[PDB]
Amino acid sequence: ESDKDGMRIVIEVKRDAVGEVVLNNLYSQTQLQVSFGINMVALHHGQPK
Amino acid sequence: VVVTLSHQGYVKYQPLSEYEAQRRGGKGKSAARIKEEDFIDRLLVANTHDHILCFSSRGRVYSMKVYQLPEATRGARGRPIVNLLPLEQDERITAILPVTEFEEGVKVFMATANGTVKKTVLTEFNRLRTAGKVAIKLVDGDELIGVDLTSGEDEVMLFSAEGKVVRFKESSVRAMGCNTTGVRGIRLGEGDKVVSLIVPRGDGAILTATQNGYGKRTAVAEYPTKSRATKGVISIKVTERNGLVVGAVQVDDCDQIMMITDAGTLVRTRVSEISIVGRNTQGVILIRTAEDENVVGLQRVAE
DNA sequence: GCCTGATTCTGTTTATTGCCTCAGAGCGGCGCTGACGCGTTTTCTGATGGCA
DNA sequence: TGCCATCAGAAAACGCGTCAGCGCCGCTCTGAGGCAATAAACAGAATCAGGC
């Protein structure tokens, strides 16, 4: 339901479930949480460092 | 919570705080709905964060946690249990043992109908896969009735369906393996079955019930101790109004009990109203049950 | 080039199936004992009514 | 369907009396248990697409 106001994604849970468990499972299995690898390499006086 | 199981198999648990304790002679309110041909089999009271061991009709053992059971209301009938456990075509659950944790070297005491006993170490059941494990080499139509946890030295009591009670030291029974039958515990007569198993732990009182809503309360110390594989004594006068014995449980003071008939009608009441009498005496009414109804459940509620 | 999720091996662990024992469990006969029938107390458990 | 009299009728202890099942001897034998072989699962590596 994203519009000009901003992002909006709606997920509806079943009547016999708990939202927190579903949210934790989505965190664990989907790309709602990702990893970023930092590696600072740049040229100094024409040499990698 | 309180857990109910149907004959075909429909598990359901609801909070205990919903029900309220009435007086002694109460009709009681309904608990769940029953199909055109069905009847509840057993009742259970346990906490949500507890392991339960389920014993099948062919000797298998399965493990589960309480909160994994479906949650429903009084109007609902529950869901089939075959989804939760990989049962066979006609295999049915007949006993549940709540275990808080596994520790030490305590033993599991299991007794079936026709007077057979068997002792195994709890360490064997620390981990179970999805498939079960054989626990008893059941023969013919024999079925499990009750299980419990016991220490090295304790006492065991067995109740029949005609008011016969046997009490003996558990040192006679020797620890055996998983794939064993067992020895004979009580010498039954003709057309009699074992209905309950109670391990006395400290001072208290013994409460018994019949199928027509009658019961009493006697002291523990009056029961004698003899050798195993022997006939017992008269636990309660069956007479005609009382009917057959349905079960018994050790309840101390300041506690409450719950009873359930074939079709719902759950009732909760205190224990101070029940008087104290001798062993060979018929008791007072506990449920004003209607015709064509039989009490088939009995549990203890602490505080 | 780097990080992750998904699929495919590979060694380990566990439940189940036969064979043959002996040692512990069960059966038969005997003395003797506890546990179950007897009336009077008694309190106590149902029935009845004020309805609430 | 739940709180108070108010009952009568009768369930239930208790000091005797006996015989019906206990313990205790003998003996006999069938089932746990040790031992070995199979066959599944379980869990950990190892490899392979995919996206910047």
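Using the numbering of Swiss-Prot, the residues shown for chain B are 539-841, in order.
Any Cβ shown, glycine's included, is placed from N, Cα and C.
According to Swiss-Prot, the natural variant B:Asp678 to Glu carries this note: In strain: 227. Under DSSP, B:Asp678 (variant position) is assigned to coil, being neither helix nor strand in the three-state scheme. Using a 10 Å radius centred on the Cβ of B:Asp678 (variant position) and all shown protein chains, the other Cβ atoms total 6.
Sequence-distant neighbours of B:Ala828 (variant position): residues of the same chain at least 6 apart with a C-beta under 8 Å from its C-beta are B:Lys565. One entry in Swiss-Prot concerns the natural variant B:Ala828 to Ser. Its note says: In strain: 227.
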